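Student: One structure follows; several queries about it will come next.
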Protein chains: 2
Amino acid sequence: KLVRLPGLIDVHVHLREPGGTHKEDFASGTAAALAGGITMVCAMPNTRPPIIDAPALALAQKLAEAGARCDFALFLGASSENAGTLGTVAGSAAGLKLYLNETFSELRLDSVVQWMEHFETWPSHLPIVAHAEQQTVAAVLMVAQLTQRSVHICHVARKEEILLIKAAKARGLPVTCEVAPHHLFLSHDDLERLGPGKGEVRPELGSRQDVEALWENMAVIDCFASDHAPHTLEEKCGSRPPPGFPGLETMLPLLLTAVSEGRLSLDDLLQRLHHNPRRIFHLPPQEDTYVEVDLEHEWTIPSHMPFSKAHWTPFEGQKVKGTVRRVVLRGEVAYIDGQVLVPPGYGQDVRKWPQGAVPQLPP
Amino acid sequence: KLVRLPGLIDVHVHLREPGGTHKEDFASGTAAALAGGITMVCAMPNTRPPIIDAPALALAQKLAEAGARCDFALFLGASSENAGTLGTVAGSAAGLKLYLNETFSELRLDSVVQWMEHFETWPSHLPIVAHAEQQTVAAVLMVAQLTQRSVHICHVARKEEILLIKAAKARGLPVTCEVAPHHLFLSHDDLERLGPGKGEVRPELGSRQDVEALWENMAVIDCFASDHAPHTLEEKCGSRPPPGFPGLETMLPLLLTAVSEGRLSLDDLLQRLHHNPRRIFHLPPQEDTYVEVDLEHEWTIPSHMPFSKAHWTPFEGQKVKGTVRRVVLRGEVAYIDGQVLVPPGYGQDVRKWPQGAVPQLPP
Ligand SMILES: NC(=O)N[C@@H](CC(=O)O)C(=O)O
Ligand SMILES: NC(=O)N[C@@H](CC(=O)O)C(=O)O
Ligand SMILES: [Zn+2]
Ligand SMILES: [Zn+2]
Ligand SMILES: [Zn+2]
Ligand SMILES: [Zn+2]
Ligand SMILES: [Zn+2]
Ligand SMILES: [Zn+2]
């Protein structure tokens, strides 16, 4: 007996096109998404060229329209030069991405004043998300308050961060957050097995206490999102390993395992991979779209999943229970038992749908 | 013709006793203060042992009472273990010091949650000051708002920081700040002359643009304070140079030079070295206390000033106009033209004066 789920949404993926297509491209990354029960993705802007201006966004839109197999929205990225220049294209993006710490990214800002400038100039009704670790979470929350708007915190990974956000929510501040599966299912205990190259990720893997704190504070977590960050094994194992884990194909099975163990409910999962992503980012429904999962199937994660060009996974050897059997996207069978059945280009930019524009007051 | 000033107050000095007395002690540091026209100092807690508990404070109080030549108050320092334990001695201190970044200091905290705990437990009516650079200023401002109280930011050094504080004040937030003379009178341009060891200080010396921004935003600066941070020349020039500059003997002459050039007024100076320190820290008046300065005397800063045991200065070679001629402290001549005339032990703990307790609602 299969369980029918709505089309799940991952608001944080790196699909590497343009410019890093040996790591992943729209076609392979969205195949990975479908195999993971995800029918809509929001792609980050730290590509080459990075998506920090209108011409780069135009290019990325066309590449995505030609290559994506599931539906998508594309983030714009904040830079040290583009505040006040994105107004005409802002509404066509998933939101604005701020990179506020060192990581795989034309996009660290030099000064909190540049963060302020972005918060002041980006349209007030559109989403802003931030890579903001440790004290940076408090700092960007301060900027959001000074500019009297909301902010969404990407991949919360630490007890420190989730408790800060918890305190902010208790004060009624407009902040939401997401957590990635590696920060729920891996910790320092796994670094011996992974090694120092494979183990590189930002935010870094946390202690057992960090992991336990995220679970204990599940009520504070608005979304799950993979931070799918594919790099090849050669890159991960080489002399300057880039941070990041692939995760689209493993996220839902890991979380289904947790549901089966009573660690969270099916509803808790659906709030975090469907309803809250929709409402935070004003993402439209997908008609005739659903995912069928088998909650009984026990399997062990192999050394690589079938679709991501990363061709490795940090979850190798973990025992999971739950698998994606079928995905239907807008009335077409998109995935069945290991086979993707929609071609590159089937996917659409949801921000171009009438129902996918973010509502705003007449300007 | 001399000008009579009130007794000036430096709310940020490191006097190194206990435990670093080759660098400075209460007797030498307060001689330096008097020679710089300063009659009251607030001493930081990063000594050895650090002033992070009641027994250490008791020791420091006695050492200061026996050695100080001018009046003083002693800060307590926040640690990872003492939140919620300082209530009985809190009112006897200048305030609570938080070290939130890497610098010469049992006292970096590991987590913003520890900052929160201090803001929640330290009595709400008593001062909190923070070493908080760049984004850390925004982060600690966020903690202050979450806990609905004020904060004072130490040694603001950057355009980024002063503009953030300016924006916070425009939103009516209870934040004050101080600036040290080296961030007004030295910059990157001086690093060649100083060299990499002598030039080490935290916050680091800023660009010309940082310096210009602090001057342009003088209205945002509540206090001047030296961050007198003496280390010996051997230490500054050695293989692991500690950050910090001595500054008590040079601060007032540098600022008087600026007054003479019309860069700020005598009133602007007195707000920042007398009236605002008094009101932010609830420091009492000193009866029969004044400083006489000669605004006409031109001189060049030598390779070391007479009193600080640091026996070096980063301001060597700068031409100044203005000198301290006489200091009277509580009816006794304390300093005349290079001679200190009050003994170690003349100085008193102002928090023990009836008028020096911080007022509070009956608890
Ligand atoms: N998480 C990572 O370690 N790397 C991400 C960047 C990011 O999400 O910060 C990537 O794009 O590779
Ligand atoms: N400013 C410095 O460079 N060092 C100070 C510490 C401090 O004020 O942060 C010191 O105590 O030496
Ligand atoms: Zn990130
Ligand atoms: Zn994110
Ligand atoms: Zn990312
Ligand atoms: Zn400091
Ligand atoms: Zn200070
Ligand atoms: Zn200091």
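Following Swiss-Prot, chain A residues are numbered 1460-1822, in order.
Recorded method is X-ray crystallography, 1.5 Å.
Backbone N, Cα and C atoms are what each Cβ position is placed from, and that goes for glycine too.
This is the feature table in Swiss-Prot:
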- A:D1686: active site, for DHOase activity (ACT_SITE)
- A:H1471, A:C1613, A:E1637: Zn(2+) 2 binding site (BINDING)
- A:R1475, A:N1505, A:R1661, A:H1690, A:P1702: (S)-dihydroorotate binding site (BINDING)
- A:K1556, A:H1590, A:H1614: Zn(2+) 3 binding site (BINDING)
- A:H1471 to N: Abolishes dihydroorotase activity (MUTAGEN)
- A:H1473 to A: No zinc-binding and no catalytic activity (MUTAGEN)
- A:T1562 to A: Abolishes dihydroorotase activity (MUTAGEN)
- A:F1563 to A: Abolishes dihydroorotase activity (MUTAGEN)
- A:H1642 to N: 11.5% of wild-type catalytic activity (MUTAGEN)
Student: Can you list which of these recorded positions (A:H1471, A:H1590, A:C1613) have a Cβ closer than 6 Å to ligand 4?
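Tutor: Those recorded positions that pass the cut-off, since their Cβ is under 6 Å from ligand 4, are A:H1471, A:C1613.
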Student: To the nearest whole angstrom, what is the C-alpha distance linking A:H1471 (mutagenesis position) and A:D1686 (active site, for DHOase activity)?
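Tutor: A:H1471 (mutagenesis position) and A:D1686 (active site, for DHOase activity) have their Cα atoms 5 Å apart.
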Student: Once A:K1556, A:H1590, A:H1614 are set aside, which residues in the chain still have Cβ within 8 Å of the Cβ centroid of the Zn(2+) 3 site?
Tutor: A:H1471, A:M1503, A:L1557, A:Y1558, A:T1562, A:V1588, A:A1589, A:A1591, A:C1613, A:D1686
Student: Which residues in the same chain, at least 6 apart in sequence, have a Cβ under 8 Å from the Cβ of A:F1563 (mutagenesis position)?
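Tutor: Once residues fewer than 6 apart are set aside, A:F1563 (mutagenesis position) is near A:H1473, A:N1505, A:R1661, A:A1688, A:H1690, A:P1701, A:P1702, A:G1703.
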Student: Near A:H1590 (Zn(2+) 3 binding site) in space, meaning Cα within 10 angstroms, which of the recorded positions do we find among A:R1475, A:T1562, A:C1613, A:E1637, A:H1642, A:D1686?
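Tutor: Near A:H1590 (Zn(2+) 3 binding site) by Cα: A:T1562, A:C1613.
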Student: Including all protein chains displayed, how many Cβ atoms other than that of A:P1702 ((S)-dihydroorotate binding site) lie within 10 Å of its Cβ?
Tutor: 18
Student: Would you mind sorting out which recorded positions among A:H1471, A:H1590, A:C1613 put a C-beta under 6 angstroms from ligand 3?
Tutor: A:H1590, A:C1613
Student: As a check: which entries in A:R1475, A:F1563, A:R1661, A:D1686, A:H1690, the recorded positions, place their Cβ less than 6 Å from an atom of ligand 5?
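Tutor: Among the recorded positions listed, those whose Cβ sits under 6 Å from ligand 5 are A:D1686.
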Student: Most Cβ neighbours within 10 Å: which of the recorded positions A:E1637, A:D1686 is it?
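Tutor: Buried the deepest by this measure is A:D1686.
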Student: Residues near the Zn(2+) 2 site, A:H1471, A:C1613, A:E1637 excluded, by Cβ within 8 Å of the Cβ center?
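Tutor: Apart from the listed residues, the neighbours are A:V1470, A:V1588, A:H1611, A:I1612, A:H1614, A:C1636, A:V1638, A:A1639, A:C1682, A:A1684, A:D1686.
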